Amino acid sequence: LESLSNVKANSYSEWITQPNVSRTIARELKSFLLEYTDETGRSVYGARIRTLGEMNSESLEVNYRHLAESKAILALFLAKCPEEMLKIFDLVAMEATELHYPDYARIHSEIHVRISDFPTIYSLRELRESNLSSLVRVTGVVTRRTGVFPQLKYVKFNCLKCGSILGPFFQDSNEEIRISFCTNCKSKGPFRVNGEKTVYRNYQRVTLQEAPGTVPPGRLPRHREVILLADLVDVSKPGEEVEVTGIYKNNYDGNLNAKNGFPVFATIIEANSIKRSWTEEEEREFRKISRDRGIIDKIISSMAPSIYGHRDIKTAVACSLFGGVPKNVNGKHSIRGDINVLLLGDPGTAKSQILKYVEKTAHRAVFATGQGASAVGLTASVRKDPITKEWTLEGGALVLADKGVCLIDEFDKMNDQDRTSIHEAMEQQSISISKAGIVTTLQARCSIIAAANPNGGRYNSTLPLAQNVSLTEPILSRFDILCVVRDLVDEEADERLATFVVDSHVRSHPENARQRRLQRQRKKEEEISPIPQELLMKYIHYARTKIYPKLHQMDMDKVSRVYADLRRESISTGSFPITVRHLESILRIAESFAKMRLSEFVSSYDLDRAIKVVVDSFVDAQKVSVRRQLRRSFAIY
Amino acid sequence: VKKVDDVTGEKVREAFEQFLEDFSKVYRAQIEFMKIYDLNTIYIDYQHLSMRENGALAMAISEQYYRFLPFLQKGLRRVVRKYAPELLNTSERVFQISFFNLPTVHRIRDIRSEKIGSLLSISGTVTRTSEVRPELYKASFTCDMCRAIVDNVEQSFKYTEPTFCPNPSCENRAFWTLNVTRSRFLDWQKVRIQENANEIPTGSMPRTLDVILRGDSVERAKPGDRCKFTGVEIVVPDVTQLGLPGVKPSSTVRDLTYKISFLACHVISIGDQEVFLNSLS
Amino acid sequence: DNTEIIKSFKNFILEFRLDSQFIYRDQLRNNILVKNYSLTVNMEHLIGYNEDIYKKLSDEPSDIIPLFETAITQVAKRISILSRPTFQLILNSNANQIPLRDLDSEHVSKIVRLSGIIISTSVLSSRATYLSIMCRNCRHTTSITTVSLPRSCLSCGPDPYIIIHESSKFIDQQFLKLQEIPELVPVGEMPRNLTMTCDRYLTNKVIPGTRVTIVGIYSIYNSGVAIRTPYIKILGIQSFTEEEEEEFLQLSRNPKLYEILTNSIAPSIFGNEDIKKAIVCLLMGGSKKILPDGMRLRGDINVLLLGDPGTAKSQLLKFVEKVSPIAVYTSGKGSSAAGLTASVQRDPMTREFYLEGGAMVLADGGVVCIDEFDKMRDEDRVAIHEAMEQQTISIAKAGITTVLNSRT
Amino acid sequence: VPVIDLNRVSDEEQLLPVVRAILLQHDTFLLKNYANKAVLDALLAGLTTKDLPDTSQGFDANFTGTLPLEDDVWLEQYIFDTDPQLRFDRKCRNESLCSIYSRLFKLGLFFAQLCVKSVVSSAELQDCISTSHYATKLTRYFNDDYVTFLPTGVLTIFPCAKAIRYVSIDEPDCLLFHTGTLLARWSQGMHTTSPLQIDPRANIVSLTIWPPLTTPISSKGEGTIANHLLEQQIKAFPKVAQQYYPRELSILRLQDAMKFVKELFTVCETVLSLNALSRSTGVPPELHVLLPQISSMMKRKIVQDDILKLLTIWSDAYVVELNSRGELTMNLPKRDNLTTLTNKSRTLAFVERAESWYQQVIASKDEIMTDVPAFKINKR
Ligand SMILES: Nc1ncnc2c1ncn2[C@@H]1O[C@H](COP(=O)(O)OP(=O)(O)O)[C@@H](O)[C@H]1O
Ligand SMILES: Nc1ncnc2c1ncn2[C@@H]1O[C@H](COP(=O)(O)OP(=O)(O)O)[C@@H](O)[C@H]1O
Ligand SMILES: [Zn+2]
Ligand SMILES: [Zn+2]
Ligand SMILES: [Zn+2]
C-alpha cells in the first residue's frame, strides 16, 4: 500500500501495530534509505550506509529534516510512537546495509539507528504527563555516572513441570517480567529464565543535571535519570555538558506503591542519540565589530557598566572572562589558561557584586561563599549506588564549573581546611581524591575569582599586603591579578562616583509589547555600554571556542627586562611572591587582549596592554613611602 | 444484575449539573478556556459553590466530600462531552476538579478524627518537599488465560488487580497483565508543612504534618514559604504504631493501623497598587 | 560424539610431544608424584595440536570444560595406575587480552583474557563437589555429583532426601575483585571493577594490590530491573622485543646517559639539575636487601620538597606521574587514612566483608605523588610512617586485625 | 583524496581504469611525481615574489585581466580558447605564468581526456578536448574568509594542493585535480562534483579546462558552454557585471531568492505539523514563539518579514489571524489537520505559484529586483 496509512481510525498506536500498515511503512522506509533528494550531494544516506559497513559500527545517524521533507506522515509517526517506528526502522536499516555489505548479521545483531537534529527541545523542568512515551530532546550536565553492566533484552523461560522452553519476550527495562501460565501445561508453577538462550545488552545509568547558570532563582538543581543502551555508554564523563534525544517513559514499578502512600512510579529517559555550531549571520556580525579600531577599550568599558570607576579591576574581569590559551605544551607539559583574580579592599567597594555579574555573564559559573562552603562540598562527595550498592563519587562546585568560572565570596573568612582544598584547582585544574576506595582525578578547568577583606576590616596603606591579610604567599601565588582597593576620601572622587550611582538607581528602578519593551532595554544598554550585552556573551563564547592567538618572540627583551626589574624591586620589600608563575600572567593576559581582537597573533601592542596591567598591580600594592619611588622607577613601562 | 444506586449522589449530581448550566456561564467559558489552552484541571470557588440552594449544596458536598467526588466528576465530564468534546481526546478522559477559597483555615493544632472525609483548608510553613512523581490514577489490564482486556481499573489508595475476567468463558483471577499505554497516570508530590510560629505558645512545640499534592498543583510549594492548601483529610496505614500501650484491634490475623494525612487539590501562597486596592471594600 | 573430545584430549596429554619429550604426560606424571591434582595446559600448544576442539572450546566451553575435568581425571588416574579426586584444569596462554572496558554482552560464556590488579580478596569458603543423600521416608540412598536435591524419592512426600554428611565431598572457593590499571584509565573516570572467583589450587595466590594477567570465562549471575552482576570463572592467572632490548642496551651504553636522562626529566623547566637528578634516583629506587633475621630493608627513596611557592615543585610531581609505570597522584586535603591505606568493607555482591586496599596499596611496587603533605592529618601521617619504614600497613577495624605489605 | 603516481601509473591503460574508479566515488584526486612539479615549485616562487601581476592591466567584460578586489586583493585571470570566434585577445602577459600553464596543460590535457573518457559515455565527445580543440582559464589570486567557488570546466588543476578545503588538504608535493560541473553534467549520472573552499589571499595559481566554449552545454540545450561560464562569472563578480550585464545579474541573482522561500515553506510545514500533534487542540501559536525554532531548522536567522513573503506568493498557504494579545500567529488552513498527500500537494502548490511568479517577473520589461516583496496582513 501507499499513502493509506494517513487514515486515522484510532490513536496512532492502534494503527502502526497493524501488520498490513507495518508492511506498508516498512516498504515506504526502504525507499527513503536507498534514495533521497540531496541534489549534487547524491543520496548521502546510501553513502552513510556504505561507510558504516566499512567502519563496522551500528551508528546510522538520520537527520530529522530529511525524512520530514520527503515523507510527511512517515516522520510524524516517529514523533508520537518513536518506539514502534524505531523497531521497524532498525530492520529496514539492517537489510539496507546488507545490500552494500552482506553478512552484516554475522558480526552485528542490530543497527542502532540514531535520530539527529530533532527541532523540539525541552528542559528538565518541562517534562509532563502529556509528553510521555514521546521523543524528547534535552540538554544538561553529567553529574553522576554509574558503571556498565549487562541487561537482558530477549528473555526465555523454562517451565518447572515440563522440559519445554517458553517463547522469547522483549525486555523493555520497565518491569521484571514474570509469566503466569505455561504454554503447554497451562500451570501457574515456577519459571526460571533460560540463560543459555537469552540475549543481553549493555546498560549504563547516567544522571543529567540542569546547567549551573540555568537554575531558576531559589530552587535546588532539578535533575533526572537517563538510560544509555546499545553502545551509547561512556559517551560522557562527569563535568561534561551534553544534549540528548530519547524516549520519556516510566519504569519504577515495585514497593513504591506501598512504601509511599498510593501507587506511584518514577520517570526516566531512554536515550537514543546524544551530542556533547554558528550560523553565518552571527560570525558576519562579529567581524563588523572586530574591525572597529581599538576594540579592547570597548569590551572593558562594557564590563558591568553600572559600576563606576575601578577600570584596573574591570580589566581583570574582562581578561579572565576571555581567558588565555590552555597550552598543553608538547602534550608532556601542561599550563593553565584561565586567569585567576583576587579582589581585596575595604567594605563598600563592590568586591562582591562583580562576582554577582561574572555569574550572569560567563557561560558556566558556580558561586560559593566562604563560611557556607565545605571542603567535601567543593571538591567531590562520596555516595553509594542505589542500584549496584557500590561506592560512587559526585562532583562538587569546582567539578561543575569545568570550562567555566568559580566565584568565591568572603574568601578570607572561611576556615583554613575549606580554603586548603582550593590549592590543587588553581594550578592543576583538577580534583584529586582518595576516599572509601575511590582513587581518581577529575577535570576542574575553571578560573577562580575571589573577594576578601583585610585584617581588621580596613586596609592599612602603611603596611605591606602580606601583612594586611591573614592569607600567605602560597595562596597568593596561585593568583594572577590582585586588585587592591582603597576607600580613600576625596570630594572630586566622591562627586563623580555618587553622581554615577544615583543615576544607576534611576535606571535599574522599574519605569508587539515584547518588541517595544525589548527596544527600551537595549536603549538603556546603549546609554551605558558600547556593546549590547547579549552579543558580548556570545562574543566571549565565540572567542573562547574559535580564537587561539599565536606568539612570535619579537618583544622578548621588553618582557624579560620587565620581569627582571620587578624581581629586583621585590628582593627586600614585603610584597607579592613575584615568581615564574607571575611572569606567565603577563603572557596569558596578553593572549586575552589578542583574543579580544579575534587576531591569531600576539602583537607588540597586546603585550603593551599586558605589561602595563601586570606591573601596575605590583606597584599599587606597596607601602606609601616606597610606592612613590617605584612610581618613577618603572615609568618606562 | 443491577447494582445499588446512591440516590443522594444522584440528587447531588443532578444539582451539580444544574448549577454548572446556570451559574453566571463563566465556568463553561473556563471549560472552553481549558479546551483552547489544553488544560487538565478546572477550578471552582467554594463561595461560588455555596450560593445555590442557600449553600446547602456545598454543605452536603463539604462534610462528605470523599464519598461524593465521582458524582461531580461524572457531572462535569458529561458536560464537557456536551460542549467541549475535544478535551476527551488524546493524541483518555483525564479530568480534575480543584476547589479553593474556603472560609475556615484550620490549624495543624486542630486536627480531629471527625474531620476525616470532610473538606477543609489549612495553612502551614513548608519545611521539606518531595520530587514530583506520576501516580497511577486509573489502570487497565489484559487477561492472561485468554486475551480479553479490562479497562477503567481504578486504584483507590492501593494497588488492586481485577477480581474476575469479565467474560464467563474464562476463569482468570489474580493473574493479569498490566497495560502501560491504555492506562493513565497523574502527577504526585508530598509536602511536609509545619505549624506556624505564631500558633504555638511559648514553651509549646511546633506540630508537623505531611501533605499530598497531585495534578498540576505540584511544585507550587517551596521551602520556607507560608503555603495554603485546600482538600480533604484521608488516613493511610502506619507502621510506627507497634509497641504502644493499650488494646489494639485486630482483623480476622491482620493489622489495622492508621495515621492521619491531608490531601490537597489546590495550592496558594500568602504574599501593584490597583491590584491590592480592589480587593478591599 | 563427545568421546572424540575426550580421546583428542588423551592424545594431547599422553601422546603430545614437544622438545622430543612427552611434556604433558611427564608434567602430569610429576604432578601426580607431587600429589598435586592439577594440570597446566598451554593454550598455544592446544591450537597447534588440534584447532577443531579449539573452535568448540573458544565458542562453546559449556560442555568442553566439564569434559576437560573428567578426561584429565581419567587420564591422570591411568598414569597413577601405571606408575603404581577431580583434577583441576589450569590454562596458560599468551593470546591477546581484551580490555576490561571492551567486555560487552556478546562475550557471554566465552573464554576471555584480561590483565589488571587485584584490589580486594575474600576469605575461603567450602563448596560441594560430590554428595550422597538418603531418603528420610524410606532410607533410600543415592549419590549426586546449579545442583539441587531431588524433589521425590526413587524408591515418600515432597523433598524426602537428606544429606549424608560423612559421605560427601567439598572443595574450597575464593572470591576476588579485579579492576583495570589506573595508569590506563583517562582522567575523570573511576576504573571499572570486576568480580572473579577461584577454587581449589587457584585460591590465595594473589593478595589485594597485585597486578595479574587473567585467563577465564566471561559470564553473569543474578544477585536494577534485571541487572545481573558479571563474574569470571578463573581458568589461569599469570603474575620486551629483542630489538627493544638492544635499543635499551644501547641506551645503557650511551656515554652521556645519565646527563641525557637528567635533562629529559621535565625538559620544559630550566636548570634545577640537582632536584632532577634526585627524582631520577626516585624512579630507579634502591635495591632490596634481606637481613639474616628475616627483616627487609625499605628500598624506596622518599624525597620532600620544602621550598618557596612558585618554584615548579608541583609540576615536578606531575611529570613523575607520566613517567612512572605505576603512578598514583593524590592531594593531602582530599585523602584519608582509609582512602590512602587499606580498609575493610563488606562486598554487596557476595554479602561478605572483604579486605580492600587504598591509594597507598594500589601504588605498591611503584611511586605515589602526594601534594600538600603538610595539610594532611597526623593519623594519615602515622599510617604513612609504617609504610615508609616497614613497607607494611596494619589494619584493626571492627573486630578483625591484619597486616598488609606496601612497597610504596 | 586519491593520489596518482606517475612512477607506477602513467600509461593510458594504467591511468584510465584508475581515473574511472576514482571519479565514480570522488571528485578530486592528486597527481604525484610529475616531472614538471620541481620546475613548478621554482616557477611559483618567481611568480609570488618577483613576477607580480600587472596591476595596470585593468579588467574587461570577458572576465580577464587583473581585477582589484577587497582588502587590496588582486586577481589575475586570463582565458584562452582554440576557436577564434570568441575574442579572448587579452592573452597572458607574464611568461612565467605561461611556463606553468604550458606544463600544466602538457599532462593535464591528457588527464582531462582521461576524465572525459572515464565517466562520459557520449561517444561524440570522447575527444572533445585535445590540442586542436581546448579552452583553458588561467587564474591567479594576489595580495598587494574562505571563498566558495565552483568551476564550470571538466577538470581543474592546481600546482600546489595546500590550504584547500572541501576538511583541508595538506599535500604541497602533489598537484590537485578537481572535476568541474561539465564533466559531472556529461557523466550522465555516473559522476558528480562539489564546490571547493580556498584562501583567496594565498597567491595561488589555478587552471580549469573546457572544450572550446562555442560548444553547446549539451545537444539538449541552446546555450553554449561560454554562457554557463558567463553565468558563473556574472554571479561571482557583480561589480564587473554591473557595467555590462545589469539585467542578467538581476535575473541570475533572483533564482537564489526563490530557493529561499521554497525551503522556508518546507520548514514551516515540518514545524507546524509537530505543533499540531504536540497539542490536543489546534489553536494557532503566536509567531514569536515559532521563530526561534524556525531559525534553528533554517540554520540562519528568520524573522517575520521573511515569513510574510510566503503569503505574497501563496495567499492560501496559512491562517495568520492576529491574537487578542496583539501578536501574529500562523496555522494550517486545511480543516482536517494534515494528510501526507495534501502536504505534498500544498508544497507543489507553492512551487507552482513561485515558479509562475518568477517567470512573470523575468518576462516584465522593467528592470528586475532580486527579492520577493512582503505581504501586509490586514491591520485591525
Ligand atoms: N565603584 C562602585 N560603583 C557603584 N556602586 C558601588 C561601587 N562600589 C560599591 N558600590 C555599591 O556598594 C555595594 C557593595 O556591595 P558588596 O560588593 O557586598 O561590597 P564588598 O566590597 O564589601 O563586597 C553594592 O551594592 C554597590 O551598589
Ligand atoms: N624553572 C622553571 N622553568 C619553567 N617553568 C617554571 C620554572 N619554575 C616555575 N615554573 C612555572 O611555575 C609553575 C608551577 O608552579 P607550582 O609548583 O605549581 O607552584 P606551587 O609551588 O605554588 O605549587 C608552572 O606553570 C611553571 O611554568
Ligand atoms: Zn510447562
Ligand atoms: Zn480471561
Ligand atoms: Zn523414599
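Following Swiss-Prot, chain C residues are numbered 23-106, 133-193, 204-213, 236-303, 320-335, 349-517, in order.
The way this entry was determined, per its header, is electron microscopy, 3.4 Å.
Note that Cβ sites are derived from N, Cα and C of the backbone, with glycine treated the same way.
Marked as ATP binding site by Swiss-Prot on the basis of sequence analysis: C:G416, C:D417, C:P418, C:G419, C:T420, C:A421, C:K422, C:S423. Using a 10 Å radius centred on the Cβ of C:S423 (ATP binding site) and all shown protein chains, the other Cβ atoms total 19. In this structure, C:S423 (ATP binding site) is part of a helix by DSSP.
The 10 Å shell around the Cβ of C:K422 (mutagenesis position) contains 15 further Cβ atoms across the protein chains shown. Per Swiss-Prot, mutagenesis C:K422 to A is noted as: Loss of MCM2-7 complex helicase activity.
DSSP assigns C:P418 (ATP binding site) to coil in the three-state reduction, outside any helix or strand.
Within 10 Å of the Cβ of C:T420 (ATP binding site) there are 17 other Cβ atoms, across all protein chains.
Between the candidate binding-site residues, C:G416, C:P418, C:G419, the densest Cβ environment within 10 Å is the one around C:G419. For C:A421 (ATP binding site), other Cβ atoms within 10 Å of its Cβ number 19. With a 10 A radius on its CB, C:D417 (ATP binding site) counts 11 other CB atoms from all the protein chains. Those recorded positions from the list C:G416, C:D417, C:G419, C:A421, C:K422 that have a Cβ under 8 Å from chain A Cβ atoms: C:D417, C:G419, C:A421.
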